[PDB]
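Taking it in order: structure first as structure tokens, then the write-up.
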Amino acid sequence: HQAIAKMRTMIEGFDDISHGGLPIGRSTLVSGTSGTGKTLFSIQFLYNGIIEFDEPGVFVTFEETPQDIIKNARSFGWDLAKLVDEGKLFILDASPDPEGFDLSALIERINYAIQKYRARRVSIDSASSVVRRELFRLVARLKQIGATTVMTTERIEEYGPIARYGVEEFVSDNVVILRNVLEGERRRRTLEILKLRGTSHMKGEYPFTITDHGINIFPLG
Amino acid sequence: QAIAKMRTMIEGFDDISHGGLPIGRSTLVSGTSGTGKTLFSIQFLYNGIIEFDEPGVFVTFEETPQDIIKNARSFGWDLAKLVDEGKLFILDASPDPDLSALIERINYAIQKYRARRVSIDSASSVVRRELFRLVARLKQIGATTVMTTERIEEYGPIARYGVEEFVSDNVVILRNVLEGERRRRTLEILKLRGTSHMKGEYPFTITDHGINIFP
Amino acid sequence: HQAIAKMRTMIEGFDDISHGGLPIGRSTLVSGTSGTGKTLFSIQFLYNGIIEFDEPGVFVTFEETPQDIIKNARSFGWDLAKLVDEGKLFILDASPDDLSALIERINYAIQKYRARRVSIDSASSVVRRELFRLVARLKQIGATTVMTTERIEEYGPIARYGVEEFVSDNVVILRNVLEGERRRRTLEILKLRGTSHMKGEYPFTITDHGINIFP
Amino acid sequence: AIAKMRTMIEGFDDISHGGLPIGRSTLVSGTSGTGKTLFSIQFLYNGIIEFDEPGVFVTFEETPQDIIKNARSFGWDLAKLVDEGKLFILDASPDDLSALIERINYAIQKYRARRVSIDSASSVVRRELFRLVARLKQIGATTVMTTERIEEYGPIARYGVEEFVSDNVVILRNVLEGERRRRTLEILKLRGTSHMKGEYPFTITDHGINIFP
Amino acid sequence: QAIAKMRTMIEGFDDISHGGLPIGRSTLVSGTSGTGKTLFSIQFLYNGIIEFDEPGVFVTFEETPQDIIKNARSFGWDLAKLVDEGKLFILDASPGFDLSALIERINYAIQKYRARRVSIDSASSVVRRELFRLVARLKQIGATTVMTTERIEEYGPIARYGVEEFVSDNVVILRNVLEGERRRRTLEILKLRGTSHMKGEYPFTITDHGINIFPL
Amino acid sequence: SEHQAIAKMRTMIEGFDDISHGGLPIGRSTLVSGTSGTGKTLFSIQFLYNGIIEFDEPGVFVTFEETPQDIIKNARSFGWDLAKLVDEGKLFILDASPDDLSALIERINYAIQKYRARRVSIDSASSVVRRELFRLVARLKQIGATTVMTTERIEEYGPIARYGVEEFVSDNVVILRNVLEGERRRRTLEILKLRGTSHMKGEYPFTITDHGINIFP
Ligand SMILES: Nc1ncnc2c1ncn2[C@@H]1O[C@H](COP(=O)(O)OP(=O)(O)OP(O)(O)=S)[C@@H](O)[C@H]1O
Ligand SMILES: Nc1ncnc2c1ncn2[C@@H]1O[C@H](COP(=O)(O)OP(=O)(O)OP(O)(O)=S)[C@@H](O)[C@H]1O
Ligand SMILES: Nc1ncnc2c1ncn2[C@@H]1O[C@H](COP(=O)(O)OP(=O)(O)OP(O)(O)=S)[C@@H](O)[C@H]1O
Ligand SMILES: Nc1ncnc2c1ncn2[C@@H]1O[C@H](COP(=O)(O)OP(=O)(O)OP(O)(O)=S)[C@@H](O)[C@H]1O
Ligand SMILES: Nc1ncnc2c1ncn2[C@@H]1O[C@H](COP(=O)(O)OP(=O)(O)OP(O)(O)=S)[C@@H](O)[C@H]1O
Ligand SMILES: Nc1ncnc2c1ncn2[C@@H]1O[C@H](COP(=O)(O)OP(=O)(O)OP(O)(O)=S)[C@@H](O)[C@H]1O
Ligand SMILES: [Cl-]
Ligand SMILES: [Cl-]
Ligand SMILES: [Cl-]
Ligand SMILES: [Cl-]
Ligand SMILES: [Cl-]
Ligand SMILES: [Cl-]
Ligand SMILES: [Mg+2]
Ligand SMILES: [Mg+2]
Ligand SMILES: [Mg+2]
Ligand SMILES: [Mg+2]
Ligand SMILES: [Mg+2]
Ligand SMILES: [Mg+2]
């Protein structure tokens, strides 16, 4: 009977901008051009869930190998191997063999892991008619399971389409856009919460930096 | 004997539209993601029920009824209660996790609930033909309808297929323009066939109370 | 210097901009984005001919029903029903629920109703070759014709397929330009073969008396 | 220098440094209502009236009757010129490219014409256009060919090849400045000779095209 | 030894190119209609003959030989005389096309006239392949070649298919841009593999003596 | 510096090791993309040449268009004698230029094993390009090679490479630009991303001279 509740990301600044965190039991699209911090955001969401709340996490990777995910996270001071060893984090490898794709079977394997590891948080990294239907099915199944999910997507322009197929930002309940804008010859990273269905959030772009401690969203407007 | 209007009671809108939405006709409400389309179409029905006891049918193609109900709690509205009382019907035409068939279901619901208001949320040749027929059928039935559509640019095409704004009698455009790192929401009544309305963009906000439009 | 004869539209300001009205016995393309006043222009052309000159007219419609056309015209205080009753106006319904048939139908109505004025509302290679054929036989009848077309940008091609402007004798563009959140309606006579006309855009409004252009 | 024929279109022979190169073809490209047909007609009319140079006008869409009627408002009696055998309007307007070429050739020989106006896949267009230009040359005709374009500052003509195939290229523009239209003419290219460069304003009046260099 | 260059003697160009065109390679010269591509390619051969008694072969696809000759009279160049003397040869390649035959002919002409200089005037995937082949086979002959190509925008892709600038060793862009209602011609050497050149656009005019470029 | 997660090898290209905070990540691939004549080939040759001269690390250069002869001739612009390094067995130029990705990959592997190579330069549907590039990157990684892969782009500001996928499957992305503004060209280099560490951000000016690329951080 209440308006939708939120789970804290504990990503510095983010829970302020979102007025409490990510909407629980829903999926949030996080879209951005190359090297904008999408994998970082997805990982920091699980990592903080484990460390701060003992909420287990599942990370589903479609291209980066688990071993590279674990190695690159040490850049932010995080030991994911340790969390995997303890059974608090599971990295599901859906990356292709370096020798169509069945999202329906993949979903069942994601569910196994969620149940096995008792996970509350899920990150998934990363023809428009077909994209829309398939993305719709995935979002719906995750909701049914009860997971709170970050889903990354790619885009190719800083102030153009939200994602690549012009449908992702309509099927998603929540949309966050990471940008990396070239101003003069300098880059400025910003985060925007474009929409959160059924709840409030701050509007427009907020600058952030990536540091040895992950994402740092500057004190706000 | 010129066309009459039905009040939305959406604060600011009945002013811009000089009395509300043209009765017995369909209004397209187009907008990029998160612009307020669902909210407008829910507030249309909600106010019709609460202010005028005019029952409403909400047709959903993606969002589940459960999520529409949950999301409307953001605004302190209890849509489950209105459904339970028979004032509101949320018609689930979502896909599993035929345009004539859909029309027959909408007609059945309109008769069942004695509804006066409908919201529908949400090749150009085929699209234009199908939309025209949906619009014509709703008119024959007597529905006053809000139909939302998606668009991908704030100052580009009105909707996706470049035809929707031409077969619709009325067109409303919601915008969410990003400038200098800040967003500004606006509402425009682009066209109302056979009647008058204010022109250009009017600022609005979405708060705990729903849509507020400022002239 | 033999002048191309024109017939007065009596649309306020237009006969000034066109130096006497529309070229008689020819077709004028009237193109615009949604809700720019295309149908209004085409109806005002017929209405004024009947009321001012006892020149009967035929309105050919492809999407709006005659009933809605008549209803919307009440916005401007025009009783089109009465004119149809008196055989001064014929609304030809060419709506779905070949071009050859339509043309003979239009020819038939022109002969039957003594009509001098005609309004038609509303792959590029295909459009070009049979838009040209339509112009040719209307000219053969001796009709003076307004034909509306859609376009989707205010400053893009004249009409949707990028050919219509080249096969028409005469071209008029209605714009509804959005700048700084405000809209400005303008009318431009782009071309009138064989005769002079004022150039560029002229602002107009749509009010209770229809189109008012300010030269 | 190469020999040029005077168009006698006010201002144009100055911009082209003496007129159009004889025996060569000139593209005249513009958006709708920019004056392409007018330029075409004036080129023939002046050749006849001033220089007793007969002309052939080839039309693909506008009918001969309309061309004549439309010219009348400039005070030009084309029917009279057709009656005297000084002008031939060749109707190719609708209900073989080689068949048209031999129709043109035949009319040129028959009327002893020195001036021609033709109004109006990339691979095949370029191929078919190059073929047309190539044969007019062999004949010795001096030709104006109009083409359509859809933007004032954009490709020269509809298919992005026309300007590369033609010896000479003239662009007629009709540009919006604020809400006002301004007509200009530009000679982009004239192979083998000098010309004035850039855009020059013109008006269309009761006396045809008037360009101010 | 780094790649050597041969002087074009086109005024200002040898300064911009730091010595002329790289020997034994092809230079792409691209530009919109009427930018001076043919004139650059002719002036290259004409100066070859006049200044260095280096015979030249001009390969034409659009213009007839007769028109090439007539159009150069503008500049006081008597190409008819150069053809009569056997110093210039104009190879007519005007109208299922495939490159392999044309090369024999070019080669034929090159040894026949003892030519040092060549000018060729004028699916992206196939264009890239076929251009690559032409460039390679010309290189095998040892010819120094100017090959012109079209583009449709002053500040867009180097050439028409978006691949020509990548397979060419050297690239020169001629522009004809609107300044007000006036035109400004400029020449840019975009790239010369394995050697140096000045950067950016340099204005030029076309006069009764052909191309005149001002580097300073 | 020390407190970063990913080991790097120095390019010894003036200024680049500063911008990349230590050089190119070892055992990984770096995309180097740029319009025509931006310096892609020079960068990828300079990478190998410096590896050999400074650290006696052998390199393999894979060329898909330029012939070995021309690669060698063009490098003389900079005073580099690549023929001598090829004679000495320190450099191998693999000629894959025209008169099967799997066969190519096996050639590369064979050369890398045969020449004991530590540095590799490769010069130069969307998701068929994507999965083929992905495959290529994965295999070089399993070998342990550190790779520079150049790609083309057609606008200075616009897509990173031709197919809009190359920048997402690469671990590291460098963009070379050659911007024309007010009739003048200025060259810049940008490291857009390096997975797993920091790096200087934005564009940095550079020149190409008789000494190769000189970048000013
Ligand atoms: N209580 C609230 N206070 C302020 N804003 C709110 C509140 N609840 C929701 N919103 C806003 O309403 C937006 C959602 O509005 P919707 O009507 O769902 O938009 P939409 O255009 O239908 O988007 P789709 O269908 O997801 S593309 C959220 O993104 C919030 O910005
Ligand atoms: N009494 C009135 N006062 C002022 N404006 C009016 C009045 N009645 C109608 N209008 C305007 O006229 C417009 C309708 O013009 P139409 O001629 O129907 O446009 P249209 O170009 O034919 O649009 P289509 O066919 O729907 S794309 C409406 O959108 C109103 O803005
Ligand atoms: N007597 C006149 N006085 C002034 N302007 C005139 C006169 N007669 C014609 N015009 C103008 O000339 C224009 C037509 O010129 P054309 O040469 O027919 O144009 P066009 O470029 O051939 O256009 P098309 O073929 O219709 S796309 C008309 O649109 C008028 O603006
Ligand atoms: N004597 C001259 N004085 C000045 N300009 C001249 C002279 N002769 C020719 N021109 C100019 O040179 C231009 C022709 O140059 P070309 O080299 O033929 O151009 P192009 O780039 O090859 O064009 P194409 O192949 O027709 S697209 C003409 O358009 C004139 O502007
Ligand atoms: N000695 C030198 N001094 C200065 N600049 C030079 C020197 N040698 C070469 N250059 C420059 O280096 C550029 C070539 O760089 P490359 O590395 O071949 O470019 P690229 O990006 O690989 O271009 P492609 O493959 O031809 S698209 C030339 O265009 C010259 O500007
Ligand atoms: N310790 C650190 N300090 C500062 N910046 C860092 C640090 N570690 C990594 N980065 C930055 O993080 C970026 C990578 O972030 P990711 O989250 O991998 O981006 P991404 O959007 O997932 O990019 P992809 O998937 O390769 S397209 C690098 O390009 C660096 O700029
Ligand atoms: Cl940062
Ligand atoms: Cl708001
Ligand atoms: Cl108005
Ligand atoms: Cl004028
Ligand atoms: Cl000049
Ligand atoms: Cl430099
Ligand atoms: Mg990532
Ligand atoms: Mg919605
Ligand atoms: Mg209409
Ligand atoms: Mg014409
Ligand atoms: Mg040329
Ligand atoms: Mg290279």
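Numbering of chain C is taken from Swiss-Prot, so the residues present carry the numbers 15-111, 122-146, 156-248, in order.
The deposited model was determined using X-ray crystallography, 1.9 Å.
For all residues, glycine too, the Cβ spot is worked out from N, Cα and C.
In the three-state DSSP assignment, the secondary structure recorded for C:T240 (ATP 1 binding site) is strand. Per Swiss-Prot, the feature ATP 1 binding site maps to C:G49, C:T50, C:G51, C:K52, C:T53, C:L54, C:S89, C:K224, C:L225, C:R226, C:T228, C:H230, C:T240, C:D241; the stated evidence is experimental evidence.
For the mutagenesis of C:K52 to A, Swiss-Prot gives this note: Induces an arrhythmic phenotype, significantly reduced ATP-binding. The structure shown keeps the original residue. The secondary structure of C:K52 (mutagenesis position), as reduced to three states from DSSP, is helical.
In sequence order, C:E78, C:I83, C:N86, C:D145, C:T181 are the residues near C:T53 (ATP 1 binding site), counting only same-chain partners six or more apart with C-beta under 8 A. Taken from Swiss-Prot, the feature Mg(2+) 1 binding site applies to C:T53, supported by a large-scale study or a structure entry.
Experimental mutagenesis at this site is recorded by Swiss-Prot as C:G71 to A, annotated: Lowers the amplitude and distords the waveform of the circadian rhythm. Long-range Cβ contacts of C:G71 (mutagenesis position) within its own chain (separation 6+, distance under 8 Å): C:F59, C:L60, C:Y61, C:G63, C:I64, C:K102, C:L103, C:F104, C:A139, C:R140, C:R141, C:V142, C:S143.
Around the Cβ of C:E77 (active site, proton acceptor in CI (KaiC 1)), the number of neighbouring Cβ atoms within 10 Å comes to 17. In the three-state DSSP classification, C:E77 (active site, proton acceptor in CI (KaiC 1)) falls within coil. The feature active site, proton acceptor in CI (KaiC 1) is assigned by Swiss-Prot to C:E77.
Taken residue by residue with DSSP, C:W92 (mutagenesis position) is part of neither helix nor strand, so it is coil. Counting only residues at least six positions away in the same chain, the Cβ atoms of C:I57, C:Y61 sit under 8 Å from the Cβ of C:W92 (mutagenesis position). Swiss-Prot documents C:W92 to F as a published mutagenesis change and attaches the note Increases photoperiod in presence of KaiA and KaiB.
The number of other Cβ atoms within 10 Å of the Cβ belonging to C:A108 (mutagenesis position), over all protein chains shown, comes to 15. What Swiss-Prot says about the mutagenesis result for C:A108 to L is this: Reduced binding of KaiB, reduced formation of KaiCBA, still phosphorylated.
C:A108 (mutagenesis position) carries neither a helix nor a strand DSSP state and counts as coil. C:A108 to E appears in Swiss-Prot as a mutagenesis experiment; the accompanying note says: No longer binds KaiB, no formation of KaiCBA, still phosphorylated.
Quoted from Swiss-Prot for the published mutagenesis C:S146 to P: CI hydrolysis rate halves, increases period of the circadian rhythm by nearly 50%. Under the three-state DSSP scheme, C:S146 (mutagenesis position) falls in the coil class.
Looking at Swiss-Prot, the entry for mutagenesis of C:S157 to C says: In kaiC2; extends the period of the circadian rhythm to 29 hours. Lower CI ATPase activity, clock slows down.
Sequence-distant contacts of C:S157 (mutagenesis position), defined as residues of its own chain at least six apart whose C-beta falls under 8 angstroms from its C-beta, comprise C:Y194, C:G195, C:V196. In Swiss-Prot, a published mutagenesis experiment is listed as C:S157 to W, annotated Arrhythmic.
Quoted from Swiss-Prot for the published mutagenesis C:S157 to P: Shortens the period of the circadian rhythm to 21 hours in reconstituted KaiABC complex. Increased endogenous ATPase. Higher CI ATPase activity, clock speeds up.
Around C:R215 (mutagenesis position), taking its Cβ as the centre, 10 other Cβ atoms fall within 10 Å, counting all chains. As a published mutagenesis entry, C:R215 to C appears in Swiss-Prot alongside the note: In kaiC3; shortens the period of the circadian rhythm to 16 hours and decreases the interaction with KaiA.
Shown in sequence order, C:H33 are the residues of the chain, 6+ apart in sequence, with a C-beta less than 8 angstroms from the C-beta of C:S229 (mutagenesis position). Under its mutagenesis entries, Swiss-Prot includes C:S229 to W with the note: Increases photoperiod in presence of KaiA and KaiB.
Swiss-Prot lists C:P236 to S among its mutagenesis entries, and the accompanying note reads: In kaiC4; extends the period of the circadian rhythm to 28 hours. In sequence order, C:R217, C:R218, C:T219, C:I246, C:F247 make up the list of same-chain residues 6 or more apart from C:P236 (mutagenesis position) whose Cβ falls under 8 Å from its Cβ.
Among the mutagenesis results in Swiss-Prot, C:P248 to L has the note: In kaiC6; induces a low amplitude phenotype and decreases the interaction with KaiA. The residue drawn here is the original one. In this view, C:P248 (mutagenesis position) is surrounded by 13 other Cβ atoms within 10 Å of its Cβ, with every protein chain counted.
Rounded to a whole value, the Cα-Cα separation of C:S146 (mutagenesis position) and C:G51 (ATP 1 binding site) is 12 Å. Once the 9 unmodelled residues between C:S146 and C:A156 are set aside, the endpoints remain 18 angstrom apart, Cα to Cα. Among the residues the record lists as binding ATP 1, namely C:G49, C:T50, C:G51, C:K52, C:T53, C:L54, C:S89, C:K224, C:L225, C:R226, C:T228, C:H230, C:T240, C:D241, the two farthest apart have Cα atoms separated by 34 Å. Neighbour counts were taken as the number of other C-beta atoms within 10 angstroms of each residue's C-beta; across the recorded positions C:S89, C:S146, C:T228, C:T240, the minimum falls on C:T240. Separating the Cα atoms of C:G49 (ATP 1 binding site) and C:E77 (active site, proton acceptor in CI (KaiC 1)) is a whole-number distance of 14 Å. The number of other Cβ atoms within 10 Å of the Cβ belonging to C:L225 (ATP 1 binding site), over all protein chains shown, comes to 22.
Spanning 10 unmodelled residues, the distance from C:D111 to C:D122 taken between Cα atoms equals 16 Å.
The recorded positions shown are C:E77, C:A108, C:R215, C:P248; of these, the one with its CA atom nearest the CA of C:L225 (ATP 1 binding site) is C:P248. Comparing the binding-site residues C:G49, C:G51 by how many other C-beta atoms lie within 10 angstroms of each C-beta, the top residue is C:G49. Cα of C:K52 (mutagenesis position) to Cα of C:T240 (ATP 1 binding site): a distance of 14 Å. With respect to C:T228 (ATP 1 binding site), the closest of these recorded positions in Cα terms is C:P248, chosen from C:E77, C:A108, C:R215, C:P248.
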